[PDB]
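Structure, as C-alpha cells:
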Amino acid sequence: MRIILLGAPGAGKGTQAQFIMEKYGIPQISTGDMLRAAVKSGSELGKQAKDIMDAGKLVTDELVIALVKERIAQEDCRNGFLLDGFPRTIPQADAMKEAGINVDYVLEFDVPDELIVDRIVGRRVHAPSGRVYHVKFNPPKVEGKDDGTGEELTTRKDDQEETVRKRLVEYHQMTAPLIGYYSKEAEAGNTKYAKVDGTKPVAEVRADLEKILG
Ligand SMILES: Nc1ncnc2c1ncn2[C@@H]1O[C@H](COP(=O)(O)OP(=O)(O)OP(=O)(O)OP(=O)(O)OP(=O)(O)OC[C@H]2O[C@@H](n3cnc4c(N)ncnc43)[C@H](O)[C@@H]2O)[C@@H](O)[C@H]1O
C-alpha cells in the first residue's frame, strides 16, 4: 500500500512512519532524511540543500522530485511505500500524478502552531537510520543513545527556534494547501483521507492510525 503523511513541522509524522513501516512492511521515503544524507556525504543529487535547509526554507521541487523518483525505483518499493515529508507543494503533488504515482491513504497529522516550537527543541535524532526521539515525550531507552545502534544521538542543525519559525511560515505558504488538494482527491475517490489529532501521546496516535489502516 501507498501512504502520504501530511502535517506541520513537528506534527509527529516521522515518529509514526516508523510504526507503519515496521508493521505493514513498507519502506519509509523521507525527503528530509534523504536531503540530510546527501548533504552529509556530499552527493551530487542533494548536497545543494545544505544552505536552504539551514535557512528553514523549502528545497526546489525539481531536486526533491528527482530524489524520490530515484528512491521509488528501487526493488523495495515495488509493493508500496510511505511518503514522509513528500509531497511538500502542489507542484510536487502534480508531479506524482503526472508520473502515475497514486496513493491509497493520505494521513493528516494536526497539531496547533503553538505547540510546534516547544515540541521540536526536545527533538534528538539518529541520522544514520532516521530514527527520532524526544527527551520528554519519547525518550531513548538509554539517555543520549540510539536504541538500535547505541550511537550518540544528535540535534538537527535546523531545529533552532528561529529556523522552526521560518519552516512554519513556509509550511502555511506552500504545504498547507495540500490538505485541500488531497481532500479533493479523496472526494473524487482517488484515495482515502484521514486526519488524526497529533496532540495525543505517541501511543494513542499509533492506536488511532491502526484503526484507520487496519
Ligand atoms: N518534499 C520536500 N520539498 C522541499 N524541501 C524539503 C522536502 N522535504 C524536506 N525538505 C527540506 O528539509 C527541511 C526539513 O524537512 P523535514 O525533515 O522533512 O520536516 P520538518 O518540517 O523539518 O519537521 P518534521 O516534518 O521532520 O516533523 P514530523 O512531523 O516528522 O514529527 P516528528 O515525528 O519528528 O516529532 C517531532 C518531535 O516531537 C516528538 N513527538 C512525535 N509525536 C509526538 C506526540 N504525539 N506527542 C508529543 N511529542 C511527539 C518526536 O519524538 C520529536 O522529538 C525543510 O525545511 C526543507 O529545507
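Using the three backbone atoms N, Cα and C, a Cβ is placed for every residue, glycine included.
Record features, source Swiss-Prot:
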| type | residues | note |
| --- | --- | --- |
| BINDING | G10, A11, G12, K13, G14, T15, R119, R123, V132, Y133, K200 | ATP binding site |
| BINDING | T31, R36, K57, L58, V59, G85, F86, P87, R88, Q92, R156, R167 | AMP binding site |
| MUTAGEN | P9 to G | No loss of enzyme activity |
| MUTAGEN | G10 to V | No loss of enzyme activity |
| MUTAGEN | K13 to Q | Drastic reduction in enzyme activity |
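It is 13 Å from the Cα atom of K13 (mutagenesis position) to that of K200 (ATP binding site). Ranked by CA distance from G10 (mutagenesis position), the binding-site residues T31, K57, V59, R119 have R119 at the top as the closest. For the binding-site residues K57, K200, the ranking by surrounding Cβ atoms (within 10 Å, all protein chains) places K57 first. Minimal Cβ crowding within 10 Å, among the recorded positions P9, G10, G12, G14, is found at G14. Among the recorded positions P9, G12, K13, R119, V132, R156, residues whose Cβ is positioned under 6 Å from ligand 1 are identified as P9, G12, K13, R119, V132. The record assigns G10, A11, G12, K13, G14, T15, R119, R123, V132, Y133, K200 to the ATP site; their largest pairwise CA distance measures 17 Å.
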